[PDB]
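Let me begin by presenting the structure, written as structure tokens, before commenting on it.
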Amino acid sequence: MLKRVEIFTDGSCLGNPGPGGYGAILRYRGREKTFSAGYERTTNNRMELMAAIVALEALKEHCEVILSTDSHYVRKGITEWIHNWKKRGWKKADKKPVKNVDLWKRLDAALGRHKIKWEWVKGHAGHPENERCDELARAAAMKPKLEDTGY
């Protein structure tokens, strides 16, 4: 029986673009672990992706993950865009480079190390953990200590 883990994520800027942060929650056997970091300058989209990436890269072994996020950006990427992007050497249809390809590749690599069940949520309403992730993001964005070199 594989390890079952629940992951919740969210991320954003105090002002987009500008200071930003991510927030993630890993829950296993009724125990939760917080994840958060802030960047001097980034975008909402990047923070939305980073949250998922960091949470997944935290898993030290192959797990069954139930990732819940209200990020339309992440949803579209995983459901639709990533598939076509890889078939074109990570390029859009209109010849154009995939934005934040550095993060997308990183995410794609992390997803492959686990069996993931994506849960696209509408928003914070009815989703306590995701709202909490947003708060962790804000706190981090208020005192960012990292630089988003990929931005």
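According to its header, the structure was obtained by X-ray crystallography, 2.4 Å.
In case you wondered, yes, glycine gets a Cβ from its N, Cα and C as well.
When secondary structure is read from DSSP and collapsed to three states, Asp10 (mutagenesis position) falls in the strand class. Within 10 Å of the C-beta of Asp10 (mutagenesis position) there are 31 other C-beta atoms, taking all protein chains into account. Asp10 to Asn appears in Swiss-Prot as a published mutagenesis result, with the remark: Loss of activity.
Per Swiss-Prot, the feature Mg(2+) 2 binding site maps to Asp10, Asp134.
Taken from Swiss-Prot, the feature Mg(2+) 1 binding site covers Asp10, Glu48, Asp70.
According to its DSSP assignment, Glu48 (mutagenesis position) is helical. Under mutagenesis, Swiss-Prot gives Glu48 to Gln with this note: Loss of activity.
Taken residue by residue with DSSP, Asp70 (mutagenesis position) is part of neither helix nor strand, so it is coil. One entry in Swiss-Prot concerns the mutagenesis experiment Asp70 to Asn. Its note says: Loss of activity.
Cβ neighbour count for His124 (mutagenesis position): 16 (other Cβ atoms within 10 Å of its Cβ, all protein chains included). Quoted from Swiss-Prot, the note on the mutagenesis of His124 to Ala is: Reduces activity.
In three-state terms derived from DSSP, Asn130 (mutagenesis position) belongs to a helical segment. Per Swiss-Prot, mutagenesis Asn130 to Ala is noted as: Reduces activity.
Sequence-distant neighbours of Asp134 (mutagenesis position) (same chain, 6+ apart, CB under 8 A from its CB) are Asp10, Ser12, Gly23, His124. Under the heading of mutagenesis, Swiss-Prot lists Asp134 to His or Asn and annotates it as follows: Slight decrease of activity.
Ranking the mutagenesis positions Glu48, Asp70 by other CB atoms within 10 A of the CB puts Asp70 at the bottom. Sequence-distant neighbours of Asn130 (mutagenesis position) (same chain, 6+ residues apart, CB-CB distance under 8 A): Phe8, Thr9, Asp10, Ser68, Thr69, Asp70, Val121, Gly123, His124.
What surrounds the Mg(2+) 1 site, by Cβ distance within 8 Å of the Cβ centroid and not counting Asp10, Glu48, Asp70, is the set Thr9, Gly11, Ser12, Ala51, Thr69, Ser71, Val74, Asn130, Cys133, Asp134 from the same chain.
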